[PDB]
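Q: Before I ask anything, let me first share the structure, which is written out below as structure tokens.
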Amino acid sequence: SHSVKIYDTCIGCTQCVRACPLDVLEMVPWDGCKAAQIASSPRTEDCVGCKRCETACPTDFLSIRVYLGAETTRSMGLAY
Amino acid sequence: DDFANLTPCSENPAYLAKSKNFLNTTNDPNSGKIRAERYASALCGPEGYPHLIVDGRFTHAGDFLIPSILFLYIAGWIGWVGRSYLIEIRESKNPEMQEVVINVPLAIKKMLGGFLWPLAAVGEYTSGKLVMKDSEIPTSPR
Amino acid sequence: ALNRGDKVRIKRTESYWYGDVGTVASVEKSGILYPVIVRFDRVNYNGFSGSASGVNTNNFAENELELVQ
Amino acid sequence: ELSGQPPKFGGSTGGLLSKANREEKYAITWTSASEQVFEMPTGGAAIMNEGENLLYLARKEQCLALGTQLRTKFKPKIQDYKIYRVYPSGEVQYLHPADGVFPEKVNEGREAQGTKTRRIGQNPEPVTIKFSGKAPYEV
Amino acid sequence: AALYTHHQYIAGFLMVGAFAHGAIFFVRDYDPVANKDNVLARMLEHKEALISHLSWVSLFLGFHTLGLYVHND
Amino acid sequence: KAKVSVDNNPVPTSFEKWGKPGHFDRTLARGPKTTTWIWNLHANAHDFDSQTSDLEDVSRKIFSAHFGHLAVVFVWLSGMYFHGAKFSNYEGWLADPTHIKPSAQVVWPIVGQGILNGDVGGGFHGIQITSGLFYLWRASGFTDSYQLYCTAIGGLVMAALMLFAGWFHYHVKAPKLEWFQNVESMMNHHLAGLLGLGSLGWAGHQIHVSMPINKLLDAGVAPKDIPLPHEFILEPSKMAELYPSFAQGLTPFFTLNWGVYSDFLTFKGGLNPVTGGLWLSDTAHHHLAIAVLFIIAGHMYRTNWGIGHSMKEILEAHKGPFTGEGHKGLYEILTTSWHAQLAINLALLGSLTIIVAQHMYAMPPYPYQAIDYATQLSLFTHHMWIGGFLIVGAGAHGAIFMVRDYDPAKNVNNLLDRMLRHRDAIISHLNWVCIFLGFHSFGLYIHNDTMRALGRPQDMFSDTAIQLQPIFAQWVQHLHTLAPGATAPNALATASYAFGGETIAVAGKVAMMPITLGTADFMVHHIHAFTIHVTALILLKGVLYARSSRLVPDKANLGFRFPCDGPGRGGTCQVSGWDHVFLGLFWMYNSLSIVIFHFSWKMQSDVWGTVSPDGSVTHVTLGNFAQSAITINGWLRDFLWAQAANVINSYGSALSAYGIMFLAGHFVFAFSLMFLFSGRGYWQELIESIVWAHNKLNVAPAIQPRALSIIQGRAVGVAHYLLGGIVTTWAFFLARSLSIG
Amino acid sequence: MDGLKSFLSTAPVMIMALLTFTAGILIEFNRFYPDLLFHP
Amino acid sequence: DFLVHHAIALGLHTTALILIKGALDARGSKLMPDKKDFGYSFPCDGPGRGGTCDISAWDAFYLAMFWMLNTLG
Ligand code: CLA
Ligand code: CLA
Ligand code: CLA
Ligand code: CLA
Ligand SMILES: CCCCCCCCCCCCCCCC(=O)OC[C@H](COP(=O)(O)OC[C@@H](O)CO)OC(=O)CCCCCCCCCCCCCCC
Ligand SMILES: CC1=C(/C=C/C(C)=C/C=C/C(C)=C\C=C\C=C(C)\C=C\C=C(C)\C=C\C2=C[C@H](C)[C@H](O)CC2(C)C)C(C)(C)C[C@@H](O)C1
Ligand SMILES: CC1=C(/C=C/C(C)=C/C=C/C(C)=C/C=C/C=C(C)/C=C/C=C(C)/C=C/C2=C(C)CCCC2(C)C)C(C)(C)CCC1
Ligand SMILES: CC1=C(C/C=C(\C)CCC[C@H](C)CCC[C@H](C)CCCC(C)C)C(=O)c2ccccc2C1=O
Ligand code: SF4
Ligand code: SF4
């Protein structure tokens, strides 16, 4: 499956979490930003790689990246 | 004795044969004759058409040099007036709006001052504000 | 060091405004990895395809910015 | 086990396939306050029963799209929908929401996963980890 | 004619491949610290100037060449 | 005492918003930050649905913009009349129509383009025109240039009237939404008051004006001696001596003794031997009957007196076993969404334009139109391309409706729901038929090509070999040839000689002759079928899957025009309906290109030509279609290379402007490939470097330049591609047809 | 009016006006002095 | 021959422009500062950040191949 990595420039804006259509991301308490929350990717085995999370990130470049790796049935989005 | 493969159009049999049937470009019936007499000065190949030589010699300076300065002056004029207008706009608290909606007074004022673009360019280069330092310019990661 | 109404140059080396000049909008208390907030005149590439504009603000650490004023 | 009456639907050719009976499928359950009509993620419109409704789909993305439609396209907001994964062996795995709290909001007890302690500009060069089975982000 | 066309096409393919595999080298096998401040790393220092002046020369050729051809036509 | 309901002065007339571009859109209102703001501005302008959520305001904007397009068309028509009145040889051509080429464009001699002012006969120099305005004007009873000038002045006046009408009906008195929704009254008025009344008025014009003038003209009377049209009205004896029944007045009309008018209201059929066009009496009875039919039809829908059917009742009453609710719910769809109406109207109008192009050539209405091969080819190809574009637009705006205005709540188990519920079977069966047609049609051409290349002409699909005879088409041609005898006893001759019969020839050229069909005709007609079914497949898949699909289950939330869904799921490039339209444009282009190529070659090879006094007919290309059009090499050699000589060798003559344009067509096409083959990331990086360059000299623009968006890149590529290809074909056809006599 | 003045000064109107002026200059000059291949 | 040699020069400089720009930007650029982490040949970075179609160095080679073929023609 693909790998979703989140770096320390996240500001807890939750935009990446809301933009995720397959419910891969989540919010976990943190202490490095004002919101005291950081994104997390506990269910990367369901990610397809649509890059909506990257599209929604407001920080300079991205605090979240998706690297496409091994393709499974879930990752390839196959209904058959 | 250069261009032994080229001949003056005055004594070129092909050019002379084909020059009596020159088409009239404009409504003036003499345009063909004027072109025929004006093209007899240049050098023609065996096909009867004039050729241009740009080796740098001043005998053929009409082929490339005179038009070269003529074009370069106008191009420098346009570039300089555009650059100066852009720089002046950059400090108006909304440069983009004045970029789509042209400030016609300022635009024409900069237009009328472009004939001194070489002196302005050399003055800017000497003053050091023509070229920005490499440390002040955004660059992509290496 | 950096405070309100400042003029600083970016050294993130991957930011869109690397080498650009921005203004320090505000700074906050400690405990934040990148407490400085800097806004820029030019906008970055952020946004969906065909978007009208981008984003003209970001957060930086104190070691990634150099004073100009 | 899973309990619920299927919504009133005439069926369509965009429904399940052999994957559901061979590999896996998904189920979504929600309590509608009143009977109404909702757009099938597979095409067409279906009337959903008042009370508990259960629906089978082929992909998790379709189930979550239906859940988003339920949450955002009805004045009485449907917040109790649950999405499970159904295996051919009969085992039911509960997927969404993970802990009864929507991921859009922070909830104490979750463990950070996939979080790096460095900026994206501090990743190592490939040449330092070549001939290894890793990637610059993976290290 | 066949020999000229054949070996010229082969040369074009090889010249494309050289740049392709050089780009691969830059992606994979280039160590910035080892080559710090030498010619290889210094190429990337004025790469923007390279691309800018190369764009200018390409445009300068194309504009005034297509112009001459269209004028003659 | 009317259903009229308007609002007074809803939008004040002021100039301020002119100086603020992008006022309509909130996204573009705050000002430009990147160059994209420019491209968005010119793209979202006339999209009134997105600007506001009010149906009434959108409808008012549509009404005003339609007034504007009418004004533009009026200006164009008046300009055509003016340029035909002042800068044309129509008066000279009228005296000698068989020796002088029509011409209405004259070129200023400035840089040598005066060579374009070639001699069109009669001592007049100018561009030959193939739009066919001269034949239309002669059929309309035009004899003097002053009449054309007056027509142009009237057209300008009417264009000003339409502009003022738009301004008034929007900025001052804007109709309410309920007024827009009186679809029954609207159809009543447009069917009776527009089509029926217009056709009746044209029939009156033809009978009272066009018949006497054209009867005199075809009889050898000089154009300068023919009485002015109002003289026939002012002196009815002049009309009566041309047609004896006019001596009986209007008494036979009201007494239903219509046979009296048989002398000038005929059912001749065929073509006029003198001019090669249709009989004007046939067209007079035709347009009169059309007027009667449309006026009768215009009283169908009940408006204000309870007499007439109601559209909703008819829609809700036609429902069967297989459809459940049937046509129920469509009335609310078509009375609340402009996009559905636009789709239906676009499809029908495109099909109608194709019908027009297909039906004009076989039976030319205008005098001397058949004898002018260039005019025939130009008119046919032009209206065919128009129809194809309109059909593609229908396929586009239908998907737009499906994405935006479709509401599942009000469409439960109706016909649209069952569209969305068995769409997969539709698309699968359509894909199969497209593949089967492609194989069993194009593989025939490839098999013929290989058999010919292998020296096995006896194994080919040819008339001298394995034959594919279109027996059904030949049978229907035979049936239509026998129609004047017994099936339509009151018809003197056939509807068109294309079906069969005698060879109508004007002057020394063939006006129309029978068009036989063989193996090549069978293969080409089935190729057309394959291309059309494929274009339908693309557009129908775009419309049906616009809302969502198995790959993307929430496509409608992304919108109608989005580039992709990302590299996830293996890659989701071109999943929107807009991309389906972008893909269908190419296939429409291919299909229409094949159609026009087939028409041109068949007409040149088996129809057009010259007639010797002995009666023998020598065709333009000596009938090589039946033996060459069965292989792709035949199309390459005997059609493209062979007929491109007249355009490649056009330099130094009046036709040189075509040759230039021909090369121009070959250029932009290639240029378009640099948008379709590439992507925007590379161009963005190149723009980054160039921006660094302009920044070094402190000349960087305030508006940050950005590479074109993915959707914009695709649009630019397809637009320049179609432009290049169509310009190439236009130049080729015009240079070929203006050189085959 | 102010709005008309602002609209006339927008980018497309300016660029097309300048292009028309330049085109007119060139066409007139070539009308009076054509076939100028070089400075004699 | 003068015109065609200058056209060939245009083609050579343009193909070299494409190849060199791809090779230099393979390491990274403003649009993708971390291209090296994504390998030599990857599809895109999604429709975000304005759209990133044909952004890999492999895609630069793919574009340069067409110009090579045209110049050889
Ligand atoms: C000395 C020659 C040489 C060598 C040893 C290599 C070696 C390599 N190259 Mg390279 N390359 C070369 C020349 C060479 N290349 C040239 C001349 C070009 C320019 C076209 C390229 C362009 C190139 C690219 C763009 C890429 C490589 C890559 C690679 C690496 C792995 C992938 C690969 O090549 O195998 C796999 C090769 C293939 C699958 C090619 C199969 C395609 C076939 C041959 C096409 C045949 C057409 C068809 C049969 C025609 C039928 C005709 C019929 C109808 C009559 C490998 C290190 C890849 C890389 O980065 O990996 C690290 C990569 O992305 N190369
Ligand atoms: C005939 C087709 C064609 C043309 C004209 C161009 C032209 C260009 N390409 Mg391109 N390209 C093409 C096909 C073409 N390409 C194809 C098929 C591919 C493969 C995908 C590429 C791949 C490619 C790449 C990868 C790159 C280019 C680049 C360039 C530019 C380099 C400058 C140059 O060569 O001449 C100068 C340009 C011209 C002569 C073209 C201008 C001609 C017009 C007519 C001038 C007048 C403008 C006109 C009047 C405007 C009217 C508008 C109005 C009517 C609406 C130039 C804009 C490079 C670039 O950007 O360089 C900076 C670059 O990086 N192209
Ligand atoms: C007899 C009545 C009548 C007639 C002739 C028309 C005619 C027309 N309507 Mg219409 N309409 C009518 C009643 C009528 N309407 C009623 C009652 C309603 C309310 C329910 C509407 C509501 C309506 C809408 C909402 C729209 C139209 C539109 C149109 C135009 C469509 C474009 C077209 O056909 O091109 C053919 C064009 C012409 C033939 C040019 C005709 C130019 C003028 C306007 C004709 C005036 C003729 C008049 C009878 C006097 C001449 C008689 C004598 C002096 C010779 C067309 C001109 C569309 C539009 O915007 O167009 C303005 C449109 O969107 N209609
Ligand atoms: C009666 C005809 C008609 C009408 C009223 C509309 C109305 C509309 N269309 Mg539609 N359309 C039509 C026909 C029509 N269309 C046809 C025939 C097609 C098939 C090609 C389309 C394809 C289409 C698409 C794909 C889209 C629309 C959209 C729209 C909406 C407005 C946005 C727009 O296009 O403006 C802006 C218009 C432009 C930017 C056009 C300017 C550029 C054109 C293409 C240049 C044309 C060049 C010219 C032919 C030759 C010049 C040569 C040059 C050298 C001078 C609006 C509802 C858009 C939408 O979704 O809105 C809801 C949209 O995305 N239409
Ligand atoms: C004539 C030239 C040679 C053509 C021969 C080809 C014939 C092949 C198919 C037979 C036509 C059958 C139409 C019956 C269909 C018909 O009678 O519909 C009747 C039925 C609706 O019946 P109801 O009485 O319920 O209808 C209520 C109506 O009022 C509408 O609500 O519609 C359906 O069942 C739809 C299913 C059609 C699904 C099959 C579609 C076939 C698509 C391909 C068509 C191929 C021919 C195309 C060439 C024009
Ligand atoms: C000043 C200015 C600007 C900027 C200008 C800048 C920054 C310019 C920078 C230039 C640089 C850095 C380098 C320039 C190099 C020029 C060279 C190498 C010239 C070579 C000339 C040759 C080879 C002459 C050749 C022969 C010369 C001879 C006279 C005959 O013909 C024959 C022939 C053709 C052989 C802008 C862009 C901002 C705006 C402009 O309007 C003005
Ligand atoms: C004339 C003459 C002469 C001279 C000559 C010369 C001097 C030559 C030169 C030549 C040259 C001078 C050539 C060169 C070429 C080059 C090229 C062709 C290049 C290429 C490159 C590339 C391909 C790159 C790549 C890369 C990269 C990018 C990175 C990494 C690395 C690499 C390298 C891989 C003589 C005296 C002898 C004699 C007489 C005559
Ligand atoms: C070349 C190219 C670009 C770069 C092209 C750009 C930025 C367009 C530049 C247009 C210039 C600025 C103007 C030319 C067009 C105008 C309509 C000309 C108007 C002329 C009148 C004013 C006279 C892309 O952005 C792109 C994006 C996606 C796929 C392919 C491509 C692509 O091929
Ligand atoms: S979108 Fe970016 S900044 Fe916002 S929560 Fe997600 S990772 Fe953090
Ligand atoms: S290549 Fe372009 S269109 Fe395709 S998925 Fe990537 S960004 Fe989207």
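Chain H is numbered as in Swiss-Prot; the shown residues are, in order, 513-585.
Per the header of the entry, the method used was electron microscopy, 3.1 Å.
Backbone N, Cα and C atoms are what each Cβ position is placed from, and that goes for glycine too.
Not my notes, these are from Swiss-Prot:
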type	residues	note
BINDING	H:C556, H:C565	[4Fe-4S] cluster binding site
MUTAGEN	H:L522 to V	No effect
MUTAGEN	H:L522 to P	No protein or PSI accumulate, unable to grow photoautotrophically
MUTAGEN	H:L536 to M	No effect
MUTAGEN	H:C565 to D or H	Almost no protein accumulates. No PSI activity is present, unable to grow photoautotrophically
MUTAGEN	H:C565 to S	Accumulates some protein and PSI, still does not grow photoautotrophically
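Are these features on the surface or tucked inside, and what are their neighbours?
A: Other C-beta atoms found within 10 angstroms of the C-beta of H:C556 ([4Fe-4S] cluster binding site) number 25, with every protein chain shown included. In three-state terms derived from DSSP, H:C556 ([4Fe-4S] cluster binding site) belongs to neither a helical nor a strand segment and is classed as coil.
According to DSSP, H:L522 (mutagenesis position) sits within a helical segment.
Of all the Cβ atoms in the protein chains shown, 21 others lie within 10 Å of the Cβ of H:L522 (mutagenesis position).
Here H:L536 (mutagenesis position) comes close to no residue that lies at least six apart in sequence on the same chain with a C-beta under 8 angstroms from its C-beta.
Secondary structure at H:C565 (mutagenesis position), taken from DSSP and collapsed to helix, strand or coil, is coil. Around H:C565 (mutagenesis position), the same-chain residues at least 6 positions away in sequence with a Cβ under 8 Å from its Cβ are H:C556.
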Q: If you measure Cβ to Cβ, which of the recorded positions H:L522, H:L536, H:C556, H:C565 are under 8 Å from chain F?
A: H:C556, H:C565
Q: Out of the recorded positions H:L522, H:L536, H:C556, H:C565, which are near chain E, with a C-beta less than 8 A away from one of its C-betas?
A: H:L522, H:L536
Q: Which of the recorded positions H:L522, H:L536, H:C556, H:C565 have a Cβ lying under 8 Å from any Cβ of chain C?
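A: Cβ contacts with chain C under 8 Å: none.
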